[PDB]
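Right, one structure below, let's go through it.
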Amino acid sequence: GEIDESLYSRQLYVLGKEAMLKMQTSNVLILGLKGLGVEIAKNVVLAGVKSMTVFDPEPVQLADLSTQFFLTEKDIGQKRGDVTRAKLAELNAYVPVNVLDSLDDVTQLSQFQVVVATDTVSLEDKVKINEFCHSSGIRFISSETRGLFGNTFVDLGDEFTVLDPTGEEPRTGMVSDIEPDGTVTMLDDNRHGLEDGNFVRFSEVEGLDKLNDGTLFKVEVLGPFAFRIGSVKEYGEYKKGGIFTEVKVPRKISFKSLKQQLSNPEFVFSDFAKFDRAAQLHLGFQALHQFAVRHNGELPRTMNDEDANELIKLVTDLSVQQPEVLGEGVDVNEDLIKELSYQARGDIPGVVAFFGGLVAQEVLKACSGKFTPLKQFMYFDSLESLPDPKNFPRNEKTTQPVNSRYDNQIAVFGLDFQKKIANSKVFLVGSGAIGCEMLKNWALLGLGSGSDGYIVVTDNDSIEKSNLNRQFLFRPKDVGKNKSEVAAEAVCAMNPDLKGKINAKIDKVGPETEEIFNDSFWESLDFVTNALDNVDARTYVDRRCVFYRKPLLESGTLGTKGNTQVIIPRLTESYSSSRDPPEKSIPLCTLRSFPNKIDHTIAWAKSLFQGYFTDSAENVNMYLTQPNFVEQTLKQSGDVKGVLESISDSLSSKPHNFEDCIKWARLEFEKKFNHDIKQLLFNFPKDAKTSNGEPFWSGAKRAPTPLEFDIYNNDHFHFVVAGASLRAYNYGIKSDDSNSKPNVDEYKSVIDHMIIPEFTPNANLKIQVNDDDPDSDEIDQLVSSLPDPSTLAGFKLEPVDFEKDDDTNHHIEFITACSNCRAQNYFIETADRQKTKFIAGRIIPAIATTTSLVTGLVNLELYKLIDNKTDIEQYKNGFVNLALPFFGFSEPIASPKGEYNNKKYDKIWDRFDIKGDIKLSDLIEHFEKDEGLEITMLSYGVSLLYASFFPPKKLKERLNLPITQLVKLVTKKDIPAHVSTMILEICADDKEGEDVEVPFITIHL
Amino acid sequence: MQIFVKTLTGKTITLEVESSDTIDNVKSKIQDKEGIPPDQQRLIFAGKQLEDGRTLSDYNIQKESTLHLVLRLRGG
């Protein structure tokens, strides 16, 4: 009953320990294993619940394979539950997957904590099952998808407790004043970031004693830098100090039964451009069930107008029975209902993935109390995905079944549109979380399965154990293999139509692989899809797609948050056109001397870890093997004082056994956590004051206390253990086993025998206080001391390569212990290895639910690329946070337009193409003659090749050189042989002699 | 008029604005309240992303309307 970090690492940072412990006590039942059910089950089994039980006694039909990726044509006739069970079980060995053979007895529901009713359950049964669940304390969720439509219903009972509504890190801040009326003033320009109704506790508030005892205070906000907590007169009178910490209080929320909500639904909207459609689809989905009752359980016929008119009648009738749904004088949206009828039998991968992800997360909310549950109905449509019927007519013949696995996608889009999908040529950059989900969708779509189509997917990463919780195409036996290759195999198993149509590469996509991913490669593609986990790789692909004029489908996630973006040539702005928040900078003085957050001590500890065990070793090794190293250091280094000192230390105090490494680590402890602190306190004592009389040690400056080593302190001990073990690694010294735990007594005997030098102040040392403030025979002192390399022949240090995901290598052990010791110095609360691993390792929280949902939305935009849609209003950028749950969509931004010499151009997609390795003088001529432009500046990336302020001497050197030679002149090294194209940037004046913005240039060599 | 801006965190921001205010100006009011540079603000309303150089009325934003401050995410 403890959580496996090695499997759940990335998801653990999303949900937390409490949620997952409670999830692992929950038994989930899913009724129905068509695409929607298997996708929910996949995400929940991956997440890790106590048990997954599935109920679907229906026999597999060929059409079930439209979105049920765990069904194969061989399985037709057999029960979906039975056939799906084994493949769900493979996803997580911790999660038993059982099959419920019969549900004739509804009291069997009593053994489950959460019941999910998918599209296979009639509304009549859903109301009965929901009533049993609601009245028994069983959480009930339902969902159904109809073509491009879908909905979900959540009913978590009479008293459900939300422990954390958002999962956001609690806000914290430093207090400068608290007036008797409770007016809390923040330090300097620090923002409390709080909201009315938030609750806070306090620490370190001097003068208000029992304000710090953990009592909660309700927040009234008074602008960004102040808030009020109610009178504090009775607590005392504020003196100084204070840290507020936000507290999320539990919230009891009540849900109504399905039956009640059918007549008076509470909506969460999926798209505020469509909020009027929720009530219309609420009736429409009910009318579909009434239609089935009247027609022996059959849904309306595909594209059938007769059945659609009956559904409009049913909805009209239903509106009268449920007057509160539409409201007064709101007419039935008959065109919308007709499309629901026309599409009722559709089974669309993107929609099933959207709802499979969100519904799966709602299940996890029901199991844990983590995040705000959907309350209670949500409806969704992606009707913009429909192609222009002029291009792809929709009627009863074009949409009829042809006895294929795609029949229920054909039901919506038609046969010819499915063929265009099959014959598409697509490039997938990435094969991780989004990549795996993306390939699964493309297998269900048959994308690239045609003779004129194909899929190229590239990813140089290999499979790791932390991948498996959200990269479901990978099994434990696949760890170490290539993601793209294993993933291509996996989806061909799912849809044999892709056999021989996926080209799995293991190449990075960047400036270093443009010979592999050359002009010919990109020009063949219809569009490109990102499945990336960093901004740089995205920026690069964006630039490629702009250059080659290819549509780009972009998406990303961060825990429960996600987004999608479409980039359309000559229509929308590109990914690079907009800016994302940068990573915060910590002031150098905060890191060096004045930390007040654990993030500061972790960064400080990580930098110390690099210095001790990586930089130190590389420097030593180069000093030994490079004849010119020392004066280079003097001629090229930020810190010659330390680079040279590090080499002296690393070679004068060489260890010869592990004990020497223990001594080394114990002495570093004294230096960093005792001596260097006393030095800082000598420069600024506890009671030192600034010129205006205020205390020096206030606010962000916390007066530190030196540490007296205590091997029974967990951080003191593991600093020495990890530090010594990594010292040993550097020098090739063997420790006392690597899977053996360290013995406190063995380390204690060594350290007890050590004589620890007393601290003596350096009375001349300046300590910089603020970043914007001020701050070589002494160096010849160092270089003379350095030992002669020839004395150390064959001697090398083994540098450490930071690997955050190997818990045996002592890396996080050191950074944790090292950080925490500095935290102790400055009275900052320590952090455990998992939190330190999160910050030091820069781990991005991730969970399969968001990954699946976001991938679904991309594949609903993908449909618009297939139809070459040029109306920007049809495209949808998506934004999501399942914790709330929030869904929002926006029309992409049109690419900006510009003008020069009364010529209009697209500032992103337009460019001047020129044939041949033209001479600079001819280029200048061509632009004045043909474009009316006077080239004032010309550059190739970083090199300035030409400016019109160049003097005639410099001009003469250049005006005659072909571009490739002109580049050589400036760069020395010249153009690789394979390069067939060069992008040049120009500034230029228009005919009025005025500087004008202007397209870039493409040289076709 | 009073409008609301909801962030991806769930936080609600109340702003006082006029129909003729430019998006540029609304973003600076958000910068004052949240400290978010206008460059990094993605505001969406009723299926539209709000662009500098337009007014709230261009997007038909009304009394009590809710805008959403959204983000692009780098995981994958």
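Using the numbering of Swiss-Prot, the residues shown for chain A are 12-786, 795-1024, in order.
Cβ atoms here come from the backbone N, Cα and C positions, even for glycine.
A:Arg21 (mutagenesis position) carries a helical DSSP state (H, G or I). For A:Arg21 (mutagenesis position), other Cβ atoms within 10 Å of its Cβ number 21. According to Swiss-Prot, the mutagenesis experiment A:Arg21 to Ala carries this note: Impairs ATPase activity; when associated with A-481.
According to Swiss-Prot, the feature ATP binding site maps to A:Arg21, A:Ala444, A:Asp470, A:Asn478, A:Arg481, A:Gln482, A:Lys494, A:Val520, A:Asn545. Other C-beta atoms found within 10 angstroms of the C-beta of A:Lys494 (mutagenesis position) number 28, with every protein chain shown included. According to its DSSP assignment, A:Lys494 (mutagenesis position) is helical.
Around the Cβ of A:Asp472 (Mg(2+) 1 binding site), 16 further Cβ atoms fall within 10 Å across all displayed protein chains. Sequence annotations record features per position, and here Swiss-Prot assigns Mg(2+) 1 binding site to A:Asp472, A:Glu475.
For the published mutagenesis A:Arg481 to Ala, Swiss-Prot gives the following note: Impairs ATPase activity; when associated with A-21. In the three-state DSSP classification, A:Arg481 (mutagenesis position) falls within coil.
In Swiss-Prot, the entry for mutagenesis A:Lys494 to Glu states: Impairs ATPase activity. The structure shown retains the original residue.
Experimental mutagenesis is annotated in Swiss-Prot for A:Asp544 to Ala, with the remark: Impairs ATPase activity. Cβ-based neighbour count (10 Å, all protein chains) for A:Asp544 (mutagenesis position) stands at 20.
The annotation Mg(2+) 2 binding site is assigned in Swiss-Prot to A:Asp544.
While the structure shown retains the original residue, Swiss-Prot records the mutagenesis experiment A:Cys600 to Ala with this note: Impairs ATPase activity. Residue environment of A:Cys600 (mutagenesis position) contains 18 other Cβ atoms, counted within 10 Å of its Cβ in all protein chains.
The active site, glycyl thioester intermediate annotation in Swiss-Prot covers A:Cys600 and is backed by experimental evidence.
Where Swiss-Prot documents A:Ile912 to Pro as a mutagenesis experiment, the accompanying text is: Strongly reduces formation of the thioester intermediate with ubiquitin; when associated with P-914. Within 10 Å of the C-beta of A:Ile912 (mutagenesis position) we count 20 further C-beta atoms, all protein chains included.
With a 10 A radius on its CB, A:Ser914 (mutagenesis position) counts 21 other CB atoms from all the protein chains. Annotation of the mutagenesis experiment A:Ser914 to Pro in Swiss-Prot: Strongly reduces formation of the thioester intermediate with ubiquitin; when associated with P-912.
Where Swiss-Prot documents A:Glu1004 to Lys as a mutagenesis experiment, the accompanying text is: Strongly reduces formation of the thioester intermediate with ubiquitin. Annotation for A:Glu1004 (mutagenesis position): spatial neighbours A:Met956, A:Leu957, A:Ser958, A:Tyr959, A:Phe1019, A:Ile1020, criterion Cβ-Cβ under 8 Å with sequence separation of six or more.
Taking Cβ-Cβ distances under 8 Å and a sequence separation of 6 or more, the neighbours of A:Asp1014 (mutagenesis position) in its chain are A:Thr955, A:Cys1006, A:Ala1007, A:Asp1008. Secondary structure from DSSP puts A:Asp1014 (mutagenesis position) in a beta strand. Annotation of the mutagenesis experiment A:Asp1014 to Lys in Swiss-Prot: Strongly reduces formation of the thioester intermediate with ubiquitin; when associated with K-1016.
The annotation that Swiss-Prot gives for the mutagenesis experiment A:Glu1016 to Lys reads: Strongly reduces formation of the thioester intermediate with ubiquitin; when associated with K-1014. Counting every protein chain shown, the Cβ of A:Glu1016 (mutagenesis position) has 12 other Cβ atoms within 10 Å.
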Those recorded positions, out of A:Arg21, A:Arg481, A:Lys494, A:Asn545, A:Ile912, A:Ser914, that come within 10 angstroms of A:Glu475 (Mg(2+) 1 binding site) at the Cα: A:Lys494
Against chain B, in sequence order - recorded positions A:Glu475, A:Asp544, A:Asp1014 with Cβ under 8 Å: A:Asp544
Unmodelled segment of 8 residues: Cα separation of flanking A:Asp786 and A:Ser795 in Å: 17
Max pairwise CA distance, angstrom, over record-listed ATP binders A:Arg21, A:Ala444, A:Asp470, A:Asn478, A:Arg481, A:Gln482, A:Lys494, A:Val520, A:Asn545: 25
Spatially closest candidate among A:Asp470, A:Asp472, A:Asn545, the listed binding-site residues, to A:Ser914 (mutagenesis position) (Cα to Cα): A:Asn545
Spatial neighbour of A:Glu1016 (mutagenesis position) that is closest, considering only the recorded positions A:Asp472, A:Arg481, A:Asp544, A:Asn545 and their CA atoms: A:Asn545
Of the mutagenesis positions listed as A:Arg21, A:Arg481, A:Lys494, the one whose CA lies nearest the CA of A:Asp470 (ATP binding site): A:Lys494
Rounded Cα separation (Å) that holds between A:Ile912 (mutagenesis position) and A:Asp544 (mutagenesis position): 23
Least buried by Cβ count (within 10 Å) of the recorded positions A:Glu475, A:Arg481: A:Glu475
10 Å Cα neighbourhood of A:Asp472 (Mg(2+) 1 binding site): matching recorded positions from A:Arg21, A:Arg481, A:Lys494, A:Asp544, A:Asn545, A:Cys600: A:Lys494
Inter-residue Cα distance where the pair is A:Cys600 (mutagenesis position) and A:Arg21 (mutagenesis position), in Å: 32
